[PDB]
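Novice: Here it is, the structure, as structure tokens.
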Amino acid sequence: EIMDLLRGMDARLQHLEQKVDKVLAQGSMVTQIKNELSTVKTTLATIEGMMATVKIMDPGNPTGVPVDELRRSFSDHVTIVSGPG
Amino acid sequence: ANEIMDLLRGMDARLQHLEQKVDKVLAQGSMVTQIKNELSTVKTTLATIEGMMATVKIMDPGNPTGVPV
Amino acid sequence: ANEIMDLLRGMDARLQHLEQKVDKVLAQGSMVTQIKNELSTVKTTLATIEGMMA
Amino acid sequence: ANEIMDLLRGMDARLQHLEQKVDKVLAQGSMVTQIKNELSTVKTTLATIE
Amino acid sequence: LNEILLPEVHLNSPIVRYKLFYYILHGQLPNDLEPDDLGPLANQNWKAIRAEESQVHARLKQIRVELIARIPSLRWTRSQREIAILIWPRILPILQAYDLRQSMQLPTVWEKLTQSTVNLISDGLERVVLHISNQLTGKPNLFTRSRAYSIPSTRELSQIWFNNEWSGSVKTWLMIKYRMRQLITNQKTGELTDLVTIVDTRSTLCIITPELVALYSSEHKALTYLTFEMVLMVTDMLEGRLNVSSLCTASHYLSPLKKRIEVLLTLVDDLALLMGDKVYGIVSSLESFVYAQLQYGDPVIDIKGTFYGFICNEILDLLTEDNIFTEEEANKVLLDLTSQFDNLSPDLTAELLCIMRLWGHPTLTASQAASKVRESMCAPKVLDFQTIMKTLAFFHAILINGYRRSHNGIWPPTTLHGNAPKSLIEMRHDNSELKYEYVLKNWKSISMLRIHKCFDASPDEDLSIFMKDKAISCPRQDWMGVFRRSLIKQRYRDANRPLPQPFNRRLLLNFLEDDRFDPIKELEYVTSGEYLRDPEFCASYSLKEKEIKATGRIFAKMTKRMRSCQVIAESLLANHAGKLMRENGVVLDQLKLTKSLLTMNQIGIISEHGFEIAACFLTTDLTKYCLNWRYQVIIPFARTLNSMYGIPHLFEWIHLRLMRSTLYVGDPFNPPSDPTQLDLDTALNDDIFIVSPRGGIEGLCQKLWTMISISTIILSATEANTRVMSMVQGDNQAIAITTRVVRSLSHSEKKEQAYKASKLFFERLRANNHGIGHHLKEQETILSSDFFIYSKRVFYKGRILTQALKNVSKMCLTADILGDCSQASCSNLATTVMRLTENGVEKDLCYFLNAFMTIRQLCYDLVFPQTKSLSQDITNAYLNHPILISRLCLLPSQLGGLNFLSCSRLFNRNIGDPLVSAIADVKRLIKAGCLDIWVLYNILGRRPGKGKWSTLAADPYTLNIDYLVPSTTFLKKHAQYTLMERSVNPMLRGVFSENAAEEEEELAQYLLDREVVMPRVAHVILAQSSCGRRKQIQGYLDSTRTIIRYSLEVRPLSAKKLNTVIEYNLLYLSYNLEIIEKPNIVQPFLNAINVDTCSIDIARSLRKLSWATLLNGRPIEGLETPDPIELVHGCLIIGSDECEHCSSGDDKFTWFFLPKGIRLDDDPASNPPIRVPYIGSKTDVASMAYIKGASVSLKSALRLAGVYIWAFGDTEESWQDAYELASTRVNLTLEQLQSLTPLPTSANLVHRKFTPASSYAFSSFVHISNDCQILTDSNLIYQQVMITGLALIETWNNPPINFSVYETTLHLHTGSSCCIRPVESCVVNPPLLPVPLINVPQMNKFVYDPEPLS
Ligand SMILES: [Zn+2]
Ligand SMILES: [Zn+2]
């Protein structure tokens, strides 16, 4: 029983060793993801900064082009949602 | 006799080594917790960006719109 | 021949310790499955806004 | 005695189960490759905004 | 029919330059008009136009040949003659040259008659006011303390009104207007003969034609032409100048303004002659310079003189714009203009805002009017998206807070975005108040938050909105029908197209004659997007009348469907979403509004009797805001309002429809310059067209814009961490920035600290307004530490400035309304006199002026007959006996006379019983000597008129005297009845019935023919019954001149009705001749009534005999109310004096105390503490079950049942009788009616723009205490006593007086008076008559509700 008490133990143990070497890659990939997501925070801060202060201007009709031509606008109501929806 | 004791001693030592390996692996999860905490703000800020973009798009006078219901 | 019993109780003790640490490790793995799901949603909405900007 | 050999067969069976789900943990690597791909896309597309 | 639809007496339409040019060119009249001046009219084929209209061309040729014959030099061309042809704006300095005094007798006869009539009653009125002062104060110098100078009586008023300057001009233009109106009336009838009138006065030749007049002055060698509207405007301006100058001459208060106003008039008349139509820019600059001069006295150095300098620079630019004057001449003109505003009190500096209408109005051109809006609108605009979303977030916060504080403090259905923080999560869960400081942070999360359906709002919730007539434009195919046919006929013949059909429809008539009408399906026009796809839609502008500013010279009109959608949307916004905003103090009650404004202005004044409270006031006008609204700054707010109301796409309609449509200015004499522009869509962005508008329209969608402005103001206030109270008005706004300063600081330093604190708020407000697209210039912004501007009224240091001259300027000689009766004109004059009393003018002088102008109006109506009558017996009887004229003019309107201003009306607005006040006035006149006791006996013994139960119940307090109702209201009621009869709208299916008069008479008899008659109870029950509701709905119609004309056309009046409407004035004069001529023989028992009899007893007896036919001796109860002047016997205590009544028996008094040392417009520490004065108390029930959301029908039925039970008894028979009168409006059974009925005790019996009752100058420092008195009739009596005491205190120290060196105490001893009587009611009153069979509109929703409970 002692042989049995050792041989399978060593075999399982070697399997554990292999799985452990596989698992230590977790820490590495996880910290790389952490840093990359930190860069995502850095760039998302800038994209809000740019989007928060944006100019929306209506060109108007200073040229005096006839209204027939200026008729490039849809005439059908379309239901779109923004935040709530 | 004493050889079986040598074997048991070596196993317990080997399990101790693995035990250090697994407690290190467990300690690795704190920064996973931090990355979850930051993905929180990820979703929040992304939703804010989406909402801004949507309300900018609806602001175009060319296409009449309407809130559902 | 009692030492054998003493060491055996010791192996049981480190054993329980392995059980608890491995169980919480499984909890960490379950929480990374959550993370996976949320970031999936982040990808979906990012794709939506990429469609919207163009 | 034999009781602890039986118990240890029990604990190594549980151990094999732990390794079973451990093998399932690594499945995240493809999706994290996807998340890096997301970064690349968002960088390329925020380049357009400026 | 043409004798009723007479030409208008006063200006109501814009002055069109091209109309006068068309008339001048039609007849080849001599002129020096340049080809550029004629505009499009130069290239018109005048040969064809003269071929048509031959009567018009014949008349014009006749006046031209008369001008040539009289002045041979006019044949000379190339302006080589000495005669200069001048258009209206350049004839201002030569108005006094036109005299026509000779060959003109009617004005002289009118003046002589007025003088002769006034000479008989001046002393009597002086005695009357002396007795009033003695009775109300115990001293004979109540009205003459501030003036003692000279006391102007009625004779003095007439002398200085008929002998001052502009009097001859007013008489010569009144004669000209009368003759031209006669000619127009003759031309309408088709007389076609003698339609040209020549006066040929020496040195002044005038030729009158139904189209235009030709005035030539030999002294100045200037000939001018004036159209009918120009003549009306000139005579209105001359009448205003006469009134203003005469009032300045009369009142000691306004004496300093006379010379300044005269000099200003002369200077601007010369400027008008030298410039043209550009002098009205200078007039508007003077309007702003009034406020600039007001700001010149500000304690803060940084804010004093900024507006003054800016306005001076603007005036210099206007003067030197066209190089008429060089720099030095413009500087001299500016100095002369500004020197008239210096060294004036703040009150007078605001009463120089009367001169705006004193220079007439400019001649308008459609192209010039369109140029301004095309410059402002249709312009690129850069908007800040961060500012838009911050404003939207604060809009959400204000809406949520307003939905809270109501609806049991529960948040509206809202959806939270994914970014919302945990604090927002818990606040939505908790439903707590959204703190504005919290909302400032996390504004991204406050925004993007949707408020789901909050209201079950229905478009047909309000019925009055659909019954108001609005101008509607023609379809896009008949858009050329507005122009004159003669001008467009050649263009349409050249293009070979059919002539457009003229459009004359009205929105009210379209709504009334609509078979299938439903607001639910009407709003689908905007909801479904059909408006964007509608090709027939056409929106057009039209020139606005009596407008001098460049902005606001046009108002827009839209198609029927679009206008209906607009009014429905505005009503939807105002009913539910508008009520959610309490940040601004706007309320439908004027009393609460003026109280709020008084408190806001009195924030800064704190006396010495820590950290004090300081205020800096900021006022900006929003007139130009409408053109600057863009779709991108209103889309999110309107998107949230759509979600809240549940309608997917209702708002944002104005911009979406405007960008797709081409707008134009519709003027009959202003066709497009290019004759080839036959269609609207392909027009260019020039001339009268506005291609692709991108802004808003004034008035349209005003509620949404006001809410957006409120949100912006709140955002700015929180951004600077300053406390403010906004008061956005739509066209104006006032902000009071509040900060805490040290008490020990000097007032100037506290004001400086307040300005420094408000600087950051102003910067943030300007930044936010620029972000949302509204740039704020120096014109809009007025920063003052003392005053803010609201409703064209200045709130200076806790007061309201008088602006009485602006009220006196519009006191003309005839009401513009249709009937043109003497009674209507006298009522208008009395109303203007009441305004003068409220606005600081001497009460004694106001009484004298009311009497004088009543006499003047009656004399004018007698000697200037509107309609020629075959029999002149009445007119000759009145003309030959001026004593009859005086007796009729001094008789109160309740007794048949033309005196519409009672003596007690001079002090308190609220009058309880008009008949008691009339009797008191008659007694006062008898005691003085103005009238005679036999006149009172004749009134008592007068034969009862043709009155029924319906007139007694509908209008209580009225005697049974014929011709107390002017023909004007008869015409209005006839128009309303005609509109109701032909109405086919589903919403009014059962409102109209042929037996409505019979039903009303039967119900009034049922309620009144009892043991004890209660006219007030019957009136309330009738009003709250079904028939009263139908009468109210029928009275909802506006009944405008166009509506009256349409009703007279489609439903012509009978010959007898026509004759009585035409000769109502003569019939009324003849009817009153039976009492104002000789002492009639009366019953002997009437001699018990004397001049010492209490007015209440006389009123009771008079009501008993007057209604003797109806009542057969039963007395009338529940009407009598003590006359405020006669009820109280006041005494004034100065220094060591004592109250005689207090020392002799009487111990009831209303305590009024005025401290000493008060000095207005001085250091707030010196004078006693200030407070909001008593301005009045409005309605303010303990019902068994408090039903929420009860319909109008349910409330009406409950009030009817309560009043019936309280008055006629609490027996079960009375309950059954009231059950029917309640079931005529609801479907309750007896049990629910009894349970839901409010408490039937102490019935109020109450039933039926910004005009403050006084300046509140010295009434703010007053002290009141009614502890020593008994204390809803008693409450009204005590309120009237308090208001009378406040008015007495105010008139003791008139606006000429600004200090009080001694403390004054007023008592107003209401005790020991005969007018105080116990009140008894709630007696048993059996019906005495079966309940009439009443037809109820069961199917009508607005009258009957089958389900009054949920
Ligand atoms: Zn007293
Ligand atoms: Zn009395």
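By Swiss-Prot numbering, chain E shows 4-151, 158-618, 658-1228, 1232-1299, 1308-1330, 1337-1415, in order.
Placement of Cβ uses the backbone N, Cα and C atoms for every residue, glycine included.
So Swiss-Prot has the following annotated:
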type	residues	note
VARIANT	E:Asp311 to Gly	In strain: Isolate Jeryl Lynn-CK4
DOMAIN	E:662-846	domain 'RdRp catalytic'
Novice: Calculate how many Å lie between the CA atom of E:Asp1228 and the CA atom of E:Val1232, with the 3 residues in between left unmodelled, and give a whole number.
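Specialist: The unmodelled segment spans a Cα gap of 9 Å.
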Novice: For the missing segment of 6 residues, report the Cα-Cα distance in Å between the flanking residues E:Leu1330 and E:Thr1337.
Specialist: 11
Novice: How many other Cβ atoms sit within 10 Å of the Cβ of E:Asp311 (variant position)?
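Specialist: That number is 12.
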Novice: Do you have the Cα distance in Å for E:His618 and E:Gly658? The stretch of 39 residues between them isn't modelled.
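Specialist: What separates the two Cα atoms is a distance of 14 Å.
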Novice: With 8 residues not built between them, what is the whole-number Cα-Cα distance in Å for E:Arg1299 and E:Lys1308?
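Specialist: With 8 residues missing, E:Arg1299 and E:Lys1308 have Cα atoms 18 Å apart.
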Novice: What does the Cα distance in Å come to between E:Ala151 and E:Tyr158, when 6 residues between them are unmodelled?
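Specialist: Once the 6 missing residues are skipped, the Cα atoms sit 5 Å apart.
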Novice: Reduced to three states, what secondary structure does DSSP give E:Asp311 (variant position)?
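Specialist: Once the DSSP labels are grouped into three classes, E:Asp311 (variant position) ends up as coil.
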